[PDB]
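A.B. asks: Please read through the structure below; I'll follow up with questions.
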Amino acid sequence: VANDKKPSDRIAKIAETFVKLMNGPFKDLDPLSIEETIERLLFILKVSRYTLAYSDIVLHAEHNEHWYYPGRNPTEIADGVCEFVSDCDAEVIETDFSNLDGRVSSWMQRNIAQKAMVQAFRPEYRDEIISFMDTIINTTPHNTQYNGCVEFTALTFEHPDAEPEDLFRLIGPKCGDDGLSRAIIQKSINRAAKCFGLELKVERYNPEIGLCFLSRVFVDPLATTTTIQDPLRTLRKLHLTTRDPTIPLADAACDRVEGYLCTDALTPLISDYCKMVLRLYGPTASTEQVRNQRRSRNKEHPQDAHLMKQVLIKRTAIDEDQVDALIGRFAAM
Amino acid sequence: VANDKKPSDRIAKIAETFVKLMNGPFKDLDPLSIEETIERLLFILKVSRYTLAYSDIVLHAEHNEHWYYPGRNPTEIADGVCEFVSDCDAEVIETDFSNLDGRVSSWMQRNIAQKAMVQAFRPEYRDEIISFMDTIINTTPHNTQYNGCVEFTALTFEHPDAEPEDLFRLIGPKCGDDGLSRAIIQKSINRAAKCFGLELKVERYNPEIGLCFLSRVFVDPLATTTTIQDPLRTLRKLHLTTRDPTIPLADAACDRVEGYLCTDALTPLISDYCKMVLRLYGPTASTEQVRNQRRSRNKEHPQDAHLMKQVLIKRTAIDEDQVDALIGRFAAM
Amino acid sequence: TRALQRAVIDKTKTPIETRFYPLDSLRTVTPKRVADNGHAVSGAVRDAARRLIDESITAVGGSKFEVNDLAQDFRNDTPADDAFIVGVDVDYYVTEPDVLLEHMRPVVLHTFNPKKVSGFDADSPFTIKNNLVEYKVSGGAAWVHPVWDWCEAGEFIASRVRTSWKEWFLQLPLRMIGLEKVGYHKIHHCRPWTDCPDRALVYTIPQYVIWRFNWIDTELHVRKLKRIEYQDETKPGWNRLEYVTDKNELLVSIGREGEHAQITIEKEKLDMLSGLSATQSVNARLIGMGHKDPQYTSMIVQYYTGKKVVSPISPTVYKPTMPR
């Protein structure tokens, strides 16, 4: 659903200041060769060749590590999240956007992303990048840029008397559709989204139900960095498999449970399901080398185990006796 | 809720006379250095650097001690209150303002506080102070200035034929949203507030229910200076804790009861609650050094014990047999 | 021409700013009604203006030099250099606004700049004859003074500056040639009272001084204050006035000189009516628009035909004054 909601006059100066702060000290850049782009990490290649270099140079710089979390290993993500929650003393807010790529306006697209790309890249490459942006208007970096712009707008609205550089220095971790911010702008974020024309969903941090971030649940971010898959999103749908019909059910289930072990080995109410899938569909599945040579293969802390159990129970609103009964039923099947 | 209710023509002369009497003999002043302001007692600093000096110089002078109680130790506050009640022979009135900072009008702000600050400070600092006031329009001293202005207006309306200096010399103790005044202007205070455009709440002093001042209850101000926390405001809400979720309940309760002991050690119906909190949440709480190193730590006369008990009963409208039953129930839990 | 280059190059300005604090309080002040009920009195309006200016000046913390003819004779009071100049209803007293503007200092002035060509200002009747306003102060004498055109387009002004007799001797040979020492000012007028739309709260700030050539034009076409010419050169014996409304309307006020009746009409309607061939057509069109009031259509017809009437000068009995 395309939208053409231009922002107000005042917000334009805030957006320009945010873009300039994003530019930082990297005035000049050069495009990457086709071979280097191909070995990095059709239609994706032509934009990737420039966008990967732009991200790696500007968005992964010294003065842009405060907010651009997108682009780091999951261990690095967990470390950053724990550091941010320690800094904010467990006072953080979560942002959940609905169809951001389907809702970003033309003015935002042509005044944030296009401006940033043109300022980052060399003048001799202006035509190619502008043509690529025009083709885009009619991937990953766009969401991060939108999140950074919205964070800058919120910070500018919260403290209009501070210098833009100091305001932007407080930008918290942001990664695409998910991000973190101070809880003091919980109500003012909705007005900023309305001014830009975006829809924002915000939820106050609650230790009883855990914290939601990148479909990951932090059981107790104050002390431990233990983290698990989001139970709210996956439990209601994990019993149904959305793989293509051509794949046997056993191979898809095996890949799903292998990923779950790789990410959620010691999570209550999921380990039992994964083990029962491995016990039932496991022997009936095909050879694992066969599925490793098949395209659809990629189409999918012990100390606080008690606390993780209680946090999962709080997340799923299931009584402990009910949880034990469910665990017994799952294991005995 | 911003308001633009300018006062009448006659009231302007009264306000100017009050401002001049506030000025007194301190014609010239100088700003404080940043280091001195920092060691005194961002955004707070820029206004504090001037307002702290202005308060200390003018509002803490010899000829301005009659009304500016705000800025003294609690023992000094109790001594001043007892002296004032002895002077007024237990004939005093209490003022309770609702959202004064959210209700002071533009005319009042630009003709009381701005005028006082400009007259107090040196001419070479006029631009900085006027800019700071303009930023404020679009902390503690403002409430005291408003209370003094309203007291001066009431005194001027009561005795329009006396000299302004003699009228102002009768200004009683005032401290922010709370203050004391003569009971002879109980009805005329409402008309003065209406003229300025402010809302005033006044209650006649009643020895049976005690006197309310700074959330403090004077059991018998005629003879003793014994004072306790306000029972009306705290009893209905002391059972619920408003601390942030990240703090454990035990630490917040321990800090609350430690403060209550520091202020209300020998108050009936509160000492038992504090002791039971210390008995229950005490052992289950964390280390006290840990909470002393934690940010949320600061986020919280035996001879007349009989009289204090009876005054608390009168304040809470609870029968003595009912009070004894409640005390027994609290202790035995 | 090459003469234009001379003026462009010859800046030779000496900006002077005695840290005159901008009085933002006077600028952007919402309209106010001084009288709760009925209509306000002239004394009440004067008191309100004085109170507003006093509050602004004291809040800014500056000083003032109130004026109550060519020279203000400020030496008898010797105010401070930074103090402002404040005058209220001093149109009769001051021969020219140049008298106030020579001091090269900010001026806050409350003046009579009518938008109606005749009628009542507050409780004070006023009328325009020749080009002088025959104001009749409620509770005062009769003032006869012109209007010095504060509200015309253009924020930049040209004015004289103080000069001693020795300075006069120095500059007279240069003055006769066409060389003048000219100061520049920035004007703001607010019009703060709705019930009395004929009085304007003029505000002024000086910017810088310059030496200019009399017989050479200016690129920015800066203007110097001139007496308003209310007389209508097309219809002798009539006064015509134009002003712009806040709702995007360009109204015009017409009336005879030394005369009381007065009507306001949209300018476009007056231009359409002034070209009609027959007098009866004027009435026909006016009835078509829906104007049934005889006092309106009759005056419009009289203006159309340019009817001159020699109204007499007669004794007047004024309302008794009450100090209250």
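Sequence positions for chain C are given in Swiss-Prot numbering; the residues included correspond to 55-122, 141-396, in order.
If you check the header, you will see the structure was determined by electron microscopy, 3.1 Å.
Backbone N, Cα and C define each Cβ position, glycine as well.
What Swiss-Prot notes for the published mutagenesis of C:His93 to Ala is this: Complete loss of RNA replication. The annotation that Swiss-Prot gives for the mutagenesis experiment C:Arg100 to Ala reads: Complete loss of RNA replication. One entry in Swiss-Prot concerns the mutagenesis experiment C:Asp141 to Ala. Its note says: Complete loss of RNA replication. Per Swiss-Prot, mutagenesis C:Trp215 to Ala is noted as: Reduced RNA replication.
Help me picture these features in the structure, burial and contacts included.
C.D. replies: Counting only same-chain residues six or more apart in sequence, the Cβ atoms lying under 8 angstroms from the Cβ of C:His93 (mutagenesis position) belong to C:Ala194, C:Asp195, C:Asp267. In the three-state DSSP assignment, the secondary structure recorded for C:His93 (mutagenesis position) is coil.
Counting every protein chain shown, the Cβ of C:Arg100 (mutagenesis position) has 16 other Cβ atoms within 10 Å.
C:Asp141 (mutagenesis position) counts 9 other C-beta atoms within 10 Å of its own C-beta, drawing on all protein chains shown.
According to DSSP, C:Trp215 (mutagenesis position) is assigned to a strand segment.
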A.B. asks: Take the C-alpha atoms of C:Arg100 (mutagenesis position) and C:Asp141 (mutagenesis position) and report the distance between them in angstrom, rounded.
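C.D. replies: Given the Cα positions, C:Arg100 (mutagenesis position) is 22 Å from C:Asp141 (mutagenesis position).
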A.B. asks: Specify the secondary structure state of C:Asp141 (mutagenesis position) as given by DSSP, simplified to three classes.
C.D. replies: coil
